[PDB]
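*Asks:* Here it is: the structure, laid out below.
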2 protein chains.
Amino acid sequence: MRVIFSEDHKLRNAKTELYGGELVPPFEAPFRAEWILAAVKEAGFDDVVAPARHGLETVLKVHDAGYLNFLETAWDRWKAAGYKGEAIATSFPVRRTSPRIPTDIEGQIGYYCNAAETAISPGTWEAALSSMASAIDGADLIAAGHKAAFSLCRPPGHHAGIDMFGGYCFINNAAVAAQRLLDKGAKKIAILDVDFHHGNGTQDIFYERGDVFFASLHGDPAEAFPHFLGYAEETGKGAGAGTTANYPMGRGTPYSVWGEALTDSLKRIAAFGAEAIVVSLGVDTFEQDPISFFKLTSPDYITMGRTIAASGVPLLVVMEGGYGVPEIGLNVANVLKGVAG
Amino acid sequence: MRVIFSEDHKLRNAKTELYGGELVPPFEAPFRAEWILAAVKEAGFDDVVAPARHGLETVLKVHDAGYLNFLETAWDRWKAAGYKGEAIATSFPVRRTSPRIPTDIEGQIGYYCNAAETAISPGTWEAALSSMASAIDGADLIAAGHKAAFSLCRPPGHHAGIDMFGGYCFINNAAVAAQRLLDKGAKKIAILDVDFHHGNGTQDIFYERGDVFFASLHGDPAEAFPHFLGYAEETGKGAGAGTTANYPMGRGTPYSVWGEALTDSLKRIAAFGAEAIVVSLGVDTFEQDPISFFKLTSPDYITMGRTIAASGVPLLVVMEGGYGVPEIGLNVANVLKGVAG
Ligand SMILES: NCCCNCCCCCC(=O)NO
Ligand SMILES: NCCCNCCCCCC(=O)NO
Ligand SMILES: [K+]
Ligand SMILES: [K+]
Ligand SMILES: [N+]
Ligand SMILES: [N+]
Ligand SMILES: [Zn+2]
Ligand SMILES: [Zn+2]
């Protein structure tokens, strides 16, 4: 099983994250990619290749052009405005605001952000483009006939919506991969988001689209980030009617419960007729994850990968979250073992 | 004229404000009230009295009850959740989010916030209630027949909307005062917001109401906080049709230009038939203000107060912003000299 990974993830090495009212070093840090890469190699997945670079063709079909233009120059503009910290939004277009886009950097960073814990730092845009490239090359392997591949994306993607960054995410890698599979000839694709957090960005991108089914298992947004999307009642609008499926779950959820939601999501995906599944894999569902409240064990990730692959359709696994301990690597490698076994 | 002021403002003494990606000492600090009080006394306004306390009768008519309940316990809940810094929102209900209210403190602080530079700290709620009380007692003096009074509010109020805090504000003191005047028998009231920043909170509270005319002169929101309201096209909705008037202005605006907008706003207020005007007075229009881009001089504040009082209707002056230098006091005192002269 080929692993696509760019060393350019390291260009995002942000100094700060707003957490508990303090500016602390970020949870989503380069050591994550080091730990995951080492563990997948240790598990025998040593066919590791860098992605080819890609321009914006595919990503323009899932993200707004203004948003992408904003990300490309955000750091330069923040620095030119004289601010001394990293680029962190403060004002947001919340209830009953104007829809207009501000012109200056402080207004625009808020316009284009859903979550202020995520700072833009020098190298962020380049890192995000490299992470997108890993997702695109992974998709191309699936399009060309492989039944499994792993895109070791960093930074992650699933909180990036049509025109907003947040939750450590800038470009929605999984969305780009799904779009790439459609562009290569698929008519129906599913994204299955097993990260602890709701993929609100992914949901947003496809909410009014019927070509990509979106399923997410996650901490209940009533008491988990991203807080403002991910309820079970959200099933899609217009052309997207019936193609969003959210499975919010509570504190302490173990695999015996979580796996029942996985089974149901896979039934939904099969009834939709997905030609391939892009798996948004976060391992922050782990019982020792520092920011999450599920209780999956390391062996459960093998079961998970096996069950998803038993769909009998090709899988692209795209890396999302999972923090704090190097066992994030074991957990990811275990999903791949379940897929490959 | 009487000056209403509570020493309980000092219960808000937050340690941090997110500015330029750093946590810095807040601009809206207790020493402001000290500077202002000393200067007004120096100018001969020494009839200074503490407000009587007030319950929530008036404020419940302009703010949402869930919002007020949230503010009352926000600090305690944040601390109980184990966070080490002051209480600062990071996730926000922005474009295309669920309207649902989260249950936990992190979700709720974002739900009820429009701007993350403002941290909730111990004593914030009590301070905000004392500031509201100063506004209510000021309104009561006007209702009883005084032609002018000054409510030395701190914390300020004009960024607090129906159900959101931000911009250093928690309870919209000016909105509470206007409501109090209606409750005491007025049928039409105006709020005139001359602080540099758009009073988006005030606008929100009255946008669909026809009993309170709202006029604001301010830095253009395309390039100034609050960024997402304050455009000239916003003239009201429903019962509030035609009773919001915004005058956005650009960098370097001096009194020769700003005063023309003031004249127009007073024309609008007179045609509406306001029985009294609540003046949201920020002196962050000053040429030295550290966070603002207008160029008013200290003598211009006398002109401003005279012009507003030449409306010939009673005024309640309610303190908003103005930062950095002790001359904030001279500037406030000069508005009062213009009113009283
Ligand atoms: N108790 C608060 C935990 C941190 N809250 C915001 C972090 C964003 C997490 C994004 C992520 O990992 N997404 O997959
Ligand atoms: N360049 C950033 C300067 C600070 N930006 C937002 C501060 C909030 C000001 C609120 C205020 O003073 N309202 O009257
Ligand atoms: K998820
Ligand atoms: K104003
Ligand atoms: N969808
Ligand atoms: N209004
Ligand atoms: Zn996650
Ligand atoms: Zn101001």
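We count from 1, first residue shown onward.
So how was this one determined? The header says X-ray crystallography, 1.3 Å.
Placement of Cβ uses the backbone N, Cα and C atoms for every residue, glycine included.
So Swiss-Prot lists the following for this protein:
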- B:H159: active site, proton donor/acceptor (ACT_SITE)
- B:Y19, B:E106, B:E117, B:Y323: substrate binding site (BINDING)
- B:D195, B:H197, B:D284: Zn(2+) binding site (BINDING)
- B:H158 to A: Reduces enzyme activity by 97% (MUTAGEN)
- B:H159 to A: Abolishes enzyme activity (MUTAGEN)
- B:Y323 to F: Reduces enzyme activity by 99% (MUTAGEN)
*Asks:* Check the recorded positions B:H158, B:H159, B:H197 for other C-beta atoms within 10 angstroms of each C-beta and report the one with the most.
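*Replies:* Top count of Cβ atoms within 10 Å goes to B:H158.
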*Asks:* Among B:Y19, B:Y323, the recorded positions in question, whose Cβ has the most other Cβ atoms within 10 Å in this structure?
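*Replies:* In terms of Cβ crowding, the pick is B:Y323.
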*Asks:* Given the binding-site residues B:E106, B:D195, B:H197, B:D284, which lie close to B:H158 (mutagenesis position), meaning Cα to Cα within 10 A?
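*Replies:* Checking Cα-Cα distances against B:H158 (mutagenesis position), the binding-site residues within 10 Å turn out to be B:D195, B:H197.
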*Asks:* Just the recorded positions from B:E106, B:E117, B:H159, B:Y323 whose C-beta lies under 6 Å from any atom of ligand 4, please, or none if there are none.
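*Replies:* Once distances to ligand 4 are taken from each Cβ, none falls under 6 Å.
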*Asks:* Express the distance between the Cα positions of B:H197 (Zn(2+) binding site) and B:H159 (mutagenesis position) as a whole number of Å.
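*Replies:* If we compare the Cα positions of B:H197 (Zn(2+) binding site) and B:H159 (mutagenesis position), the gap is 9 Å.
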*Asks:* Can you give me the same-chain residues 6 or more apart in sequence from B:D195 (Zn(2+) binding site) with a CB-CB distance under 8 Å?
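*Replies:* Listed in sequence order, they are B:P156, B:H158, B:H218, B:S280, B:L281, B:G282, B:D284, B:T285, B:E320, B:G321, B:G322.
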*Asks:* Setting B:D195, B:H197, B:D284 aside, what same-chain residues sit with their Cβ within 8 Å of the center of the Cβ atoms that define the Zn(2+) site, listed in sequence order?
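*Replies:* Near the Zn(2+) site, beyond B:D195, B:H197, B:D284, sit B:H158, B:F196, B:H218, B:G219, B:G282, B:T285, B:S292, B:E320, B:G321, B:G322.
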*Asks:* Under 8 Å Cβ-Cβ to anything in chain A: which of these binding-site residues pass, B:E106, B:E117, B:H197?
*Replies:* B:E106, B:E117
*Asks:* Can you give me the Cα-Cα distance between B:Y19 (substrate binding site) and B:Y323 (mutagenesis position) in Å, rounded to a whole number?
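*Replies:* Cα-Cα, rounded: 14 Å.
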